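S.K.: I'd like to ask you about the structure that follows.
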Amino acid sequence: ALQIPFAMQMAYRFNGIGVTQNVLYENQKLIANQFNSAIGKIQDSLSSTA
Amino acid sequence: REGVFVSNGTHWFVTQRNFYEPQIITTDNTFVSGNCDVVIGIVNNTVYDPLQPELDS
Ligand SMILES: *[C@@H]1O[C@H](CO)[C@@H](O[C@@H]2O[C@H](CO)[C@@H](O)[C@H](O)[C@H]2NC(C)=O)[C@H](O)[C@H]1NC(C)=O
Ligand SMILES: *[C@@H]1O[C@H](CO)[C@@H](O[C@@H]2O[C@H](CO)[C@@H](O)[C@H](O)[C@H]2NC(C)=O)[C@H](O)[C@H]1NC(C)=O
Ligand SMILES: *[C@@H]1O[C@H](CO)[C@@H](O)[C@H](O)[C@H]1NC(C)=O
């Protein structure tokens, strides 16, 4: 296992889907907020729909 | 463009992800995008341009 800052990891991941990695860095806060909201929505969905 | 920026403590190089191979940072390894007021963790350095010396001489 090799350490690597999570931001650069997501930069690699975005590169992996044909999106210039500058997109992530220029939009890091938006991505973080969307991901947190998605996690919250998952928490809500599991707690209600058996 | 390909690889990541690393530093041996004093100087900055750009090297491929899977195998260390430091190279001098130039316009052949980096592409410009945006400005310095948005990126998080962006550092300061100088990027040597291959073209400058040819025209200077
Ligand atoms: C980081 O690497 C650079 C590049 O080799 C080192 O600077 C060079 O050091 C050698 C001596 O080992 C000199 O002969 C070169 O002239 C230096 N390069 C330049 C551009 O001046 C630097 O010392 C390294 N830093 C550490 C902390 O290892
Ligand atoms: C990187 O360099 C820039 C300048 O190229 C630095 O920007 C300075 O920021 C301070 C703090 O607001 C200002 O007072 C200076 O006027 C800025 N410089 C210029 C030329 O406008 C920046 O601080 C540097 N950052 C690092 C980490 O080295
Ligand atoms: C990295 O973490 C240090 C604390 O260890 C903090 O001072 C610094 O601002 C952080 N920089 C970035 C780009 O996350």
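The residues of chain B that appear here are 1091-1147 by Swiss-Prot count, in order.
Backbone N, Cα and C atoms are what each Cβ position is placed from, and that goes for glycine too.
Take a look at what Swiss-Prot says about it:
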VARIANT   B:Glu1092 to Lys  In strain: Theta/P.3
VARIANT   B:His1101 to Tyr  In strain: Theta/P.3
VARIANT   B:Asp1118 to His  In strain: Alpha/B.1.1.7
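So where do these features actually land, and what's packed around them?
M.R.: Listed in sequence order, B:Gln1106, B:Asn1119 are the same-chain residues at least 6 apart in sequence whose CB falls under 8 Å from the CB of B:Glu1092 (variant position).
When Cβ atoms from all protein chains are considered, those within 10 Å of B:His1101 (variant position) total 11, not counting its own.
The Cβ of B:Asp1118 (variant position) lies under 8 Å from the Cβ of B:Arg1091, B:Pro1140, each of which sits 6+ residues away along the same chain.
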